[PDB]
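Step one of this worksheet: look at the structure below.
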Amino acid sequence: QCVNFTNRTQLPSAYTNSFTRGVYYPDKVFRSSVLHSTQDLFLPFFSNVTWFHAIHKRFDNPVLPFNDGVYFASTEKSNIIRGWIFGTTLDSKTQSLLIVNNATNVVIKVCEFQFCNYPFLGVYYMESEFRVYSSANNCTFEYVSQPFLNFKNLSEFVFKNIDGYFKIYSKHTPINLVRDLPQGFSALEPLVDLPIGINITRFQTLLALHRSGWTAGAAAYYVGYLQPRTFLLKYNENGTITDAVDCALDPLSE
Amino acid sequence: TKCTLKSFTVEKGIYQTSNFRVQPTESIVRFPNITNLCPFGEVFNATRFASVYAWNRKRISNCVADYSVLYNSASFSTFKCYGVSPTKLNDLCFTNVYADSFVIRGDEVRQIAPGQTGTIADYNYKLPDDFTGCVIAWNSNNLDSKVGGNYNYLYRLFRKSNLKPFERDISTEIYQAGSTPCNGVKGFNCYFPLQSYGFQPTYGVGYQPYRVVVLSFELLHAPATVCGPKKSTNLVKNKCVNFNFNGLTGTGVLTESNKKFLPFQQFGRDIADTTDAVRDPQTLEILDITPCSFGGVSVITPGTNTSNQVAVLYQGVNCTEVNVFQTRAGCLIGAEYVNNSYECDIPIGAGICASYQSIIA
Amino acid sequence: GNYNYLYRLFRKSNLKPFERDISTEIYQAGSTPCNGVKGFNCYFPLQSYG
Ligand SMILES: *[C@@H]1O[C@H](CO)[C@@H](O[C@@H]2O[C@H](CO)[C@@H](O)[C@H](O)[C@H]2NC(C)=O)[C@H](O)[C@H]1NC(C)=O
Ligand SMILES: *[C@@H]1O[C@H](CO)[C@@H](O)[C@H](O)[C@H]1NC(C)=O
Ligand SMILES: *[C@@H]1O[C@H](CO)[C@@H](O)[C@H](O)[C@H]1NC(C)=O
Ligand SMILES: *[C@@H]1O[C@H](CO)[C@@H](O)[C@H](O)[C@H]1NC(C)=O
Ligand SMILES: *[C@@H]1O[C@H](CO)[C@@H](O)[C@H](O)[C@H]1NC(C)=O
Ligand SMILES: *[C@@H]1O[C@H](CO)[C@@H](O)[C@H](O)[C@H]1NC(C)=O
Ligand SMILES: *[C@@H]1O[C@H](CO)[C@@H](O)[C@H](O)[C@H]1NC(C)=O
Ligand SMILES: *[C@@H]1O[C@H](CO)[C@@H](O)[C@H](O)[C@H]1NC(C)=O
């Protein structure tokens, strides 16, 4: 049941500095008290990350290209963000991906669906507004897992696609800053591989709409871009990445 | 020593002649837990089948394709394949499995073949010229045979043109054999194409039903989500054996480890990128890899002009894994360790020398 | 139809180079042994050319 939104206010997107955030484990290899240099598609330190807002009256629902891998972070509470969309055309021409988190479980369906111009969710003040897609035709792959969810919890995410292996990475990071990133270091532990092997070029985030007209919550989420480069990751005694260095950042790091 | 030196006389000294290597005892192959079987109960062993022109296509994907139960069942009358080895089905991996089921008579089983021209193939289900997959069939006289008539299972008898490979027709148009103008209305030379079977209790061999469920494989560029079963043998510890930890083959000694692996790490590497710890897949335990006790073998001899006695040094090898002395340079065999101290005659290493008085260390 | 030449379609184990097998015995292609008698999952090792 696709529905247009005629109450949109126009304001440019914000920007911020990625800081020392976005480090993920390159592989599943334990390493202790050794400085491992790896060549892998990483989010560059001190990079330019695009910032989107939701406030009530703004509503940022873009369709950005996946490029070669997208970093995603969300300083969020009350579960405004509850899923993602992946697919080239997102209509009845090419296959898409569906990620929906709700009161039962997370849904990972690899299906060719005809998405709306603005898909969304619903929280009327409990979810009772299931308007994401107006139709459903075919499905080829399907997966089931467990849910992954002043702002307290910032949920980093890194996605990649090498030979169709849709790796998903995340970490639970406590925070206290209402708006900007914290100052510190935290590696991103892997979750699950998704060997789907289809065409992925663009992605889209699903938002949970509130109702008191449609209400909007205080949301702040990020879209980082991964680039191929080299990193120097320092491993602690217990095997976690406690420090990282971007070899192409500045001459001292090189 | 003579053979290594390529001479029949050996001067006094210590010569490395070979390499000691603790050979492996057994080969260990271990893998994660065998779960999430393919639900073939509701596919091959269902209750109600379908007509041959309306075969039910079921997708068997993202499950470990166990073929032993399907292959070794005595209820299946015949197991036939054209392009794949029946006994190699456990070692094969596929993107997906096309599970299709239908019902045909006893003499129609030969028609299920690549390129066969029969009354069923050209109008119900036609195969390509390079088909893959094994066909499973069985006699269903115990259940399909009904005195009142088993007319539920139909078959498309005729159609205007031959079928392309892998085509399903659900239409119910009127066949036109002659030049009479028909507009969906039956007449002298216009009849319904679909007909019933003839499964009756009186009929014997050659006139009996054969339920046929066919598995087909596609091996496109998509990752091999469907694969075969893996065998996880017993686990050995504190022994130099070969091991296979999810493809990480090699030889080494496995012991209990106090290393705290993170909940996603399966392997552990040292500074020089050599695997020195593995998480056991079946039961999550960390096993240190210690290389098997290798080392050079040195033969301590005086000149052959003096004697033929020799002493053997196993460099860097503890004596328990090989007149037996434990020097810091390794295990020494054939030399008696005296408590006296002389000038060094034949150097062993770490302050120990050898001499011929019998060979003493 | 000439059916005077036959090929060893099925064999239990591989052949070494310049080694000939003439053992015209049964192939146990199933879990249940043939017991030396032809039957289900058991055929002649040599198949005539069509
Ligand atoms: C919501 O709005 C969007 C754009 O504002 C609509 O998308 C267009 O709809 C018109 C009307 O059918 C089509 O002619 C265009 O081709 C659509 N655009 C594209 C890019 O395809 C959308 O249909 C609206 N939703 C509903 C339910 O009307
Ligand atoms: C990021 O790029 C945008 C334009 O693409 C620019 O307006 C903004 O100032 C940049 N921010 C930083 C921190 O470089
Ligand atoms: C969560 O989404 C699934 C998607 O099919 C739906 O079946 C389920 O009812 C939803 N949960 C609730 C509480 O409505
Ligand atoms: C997709 O669905 C359409 C109709 O919904 C159907 O005609 C088409 O065959 C389907 N394709 C696949 C690959 O299932
Ligand atoms: C994937 O989609 C992009 C844009 O839609 C297109 O340029 C590309 O050719 C597609 N690749 C494949 C393999 O379909
Ligand atoms: C490593 O583990 C020990 C306990 O074994 C703990 O005291 C210490 O804080 C840990 N260090 C890090 C950096 O997590
Ligand atoms: C039918 O086949 C399935 C395949 O595993 C098996 O589990 C089931 O037991 C079979 N049915 C009967 C009645 O034996
Ligand atoms: C896997 O198999 C082992 C072997 O007994 C068992 O102990 C374990 O509970 C099983 N399950 C998991 C999730 O490891």
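Note that chain C is numbered according to Swiss-Prot, with residues 447-496 shown in order.
If you're wondering, the header gives electron microscopy, 2.2 Å.
Heads up, the Cβ atoms here are built off N, Cα and C, so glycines get one too.
Quoted from Swiss-Prot for the published natural variant C:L452 to Q: In strain: Omicron/BA.2.12.1. Cβ contacts within 10 Å of C:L452 (variant position), excluding its own Cβ and spanning all protein chains shown: 13.
Here Swiss-Prot notes a natural variant, C:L452 to R, with the remark: In strain: Delta/B.1.617.2, Epsilon/B.1.427/B.1.429, Kappa/B.1.617.1, Lambda/C.37, 19B/501Y, Omicron/BA.4, Omicron/BA.5, Omicron/BQ.1.1; Contributes to cellular immunity evasion and increases infectivity.
Residues within less than 8 Å, Cβ to Cβ, of C:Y453 (variant position) and separated from it by at least 6 positions along the same chain comprise C:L492, C:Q493, C:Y495. Looking at Swiss-Prot, you'll find the natural variant C:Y453 to F noted as follows: In strain: B.1.1.298.
A natural variant is reported in Swiss-Prot for this position, C:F456 to L, and the note states: In strain: Omicron/EG.5.1. Proximity of C:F456 (variant position) to non-local residues of its own chain (separation of 6 or more, Cβ distance below 8 Å) is seen for C:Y473, C:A475, C:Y489, C:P491, given in sequence order.
According to its DSSP assignment, C:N460 (variant position) is coil. Under its natural variant entries, Swiss-Prot includes C:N460 to K with the note: In strain: Omicron/BA.2.75, Omicron/BQ.1.1, Omicron/XBB.1.5, Omicron/EG.5.1.
Looking at Swiss-Prot, you'll find the mutagenesis C:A475 to V noted as follows: Increased resistance to neutralizing antibodies. For C:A475 (mutagenesis position), the count of additional Cβ atoms within 10 Å of its Cβ stands at 17 [all protein chains shown]. When secondary structure is read from DSSP and collapsed to three states, C:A475 (mutagenesis position) falls in the coil class.
One natural variant named in Swiss-Prot is C:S477 to N, and its note says In strain: 20A.EU2, Iota/B.1.526, Omicron/BA.1, Omicron/BA.2, Omicron/BA.2.12.1, Omicron/BA.2.75, Omicron/BA.4, Omicron/BA.5, Omicron/BQ.1.1, Omicron/XBB.1.5, Omicron/EG.5.1. Cβ neighbour count for C:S477 (variant position) (all protein chains, 10 Å cutoff from its Cβ): 10.
Under mutagenesis, Swiss-Prot gives C:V483 to A with this note: Increased resistance to neutralizing antibodies. There are 8 other CB atoms within 10 A of the CB of C:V483 (mutagenesis position), with all protein chains counted. In the three-state DSSP reading, C:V483 (mutagenesis position) counts as coil.
A natural variant is reported in Swiss-Prot for this position, C:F490 to S, and the note states: In strain: Lambda/C.37, Omicron/BQ.1.1, Omicron/XBB.1.5, Omicron/EG.5.1. Taken residue by residue with DSSP, C:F490 (variant position) is part of neither helix nor strand, so it is coil. Summarising the environment of C:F490 (variant position), the number of other Cβ atoms within 10 Å of its Cβ, over all protein chains shown, is 14.
While the structure shown retains the original residue, Swiss-Prot records the mutagenesis experiment C:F490 to L with this note: Increased resistance to neutralizing antibodies and human covalescent sera neutralization.
One natural variant named in Swiss-Prot is C:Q493 to R, and its note says In strain: Omicron/BA.1, Omicron/BA.2, Omicron/BA.2.12.1. C:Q493 (variant position) counts 13 other C-beta atoms within 10 Å of its own C-beta, drawing on all protein chains shown.
For the mutagenesis of C:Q493 to N, Swiss-Prot gives this note: Reduced host ACE2-binding affinity in vitro. The structure shown keeps the original residue.
What Swiss-Prot notes for the natural variant C:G496 to S is this: In strain: Omicron/BA.1. Packing around C:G496 (variant position) is summarised by its Cβ count: 6 other Cβ atoms lie within 10 angstroms of its Cβ, all protein chains included.
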Worksheet item: Just checking: which of the recorded positions C:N460, C:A475, C:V483, C:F490, C:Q493, C:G496 have a C-beta under 6 Å from ligand 7?
Response: none
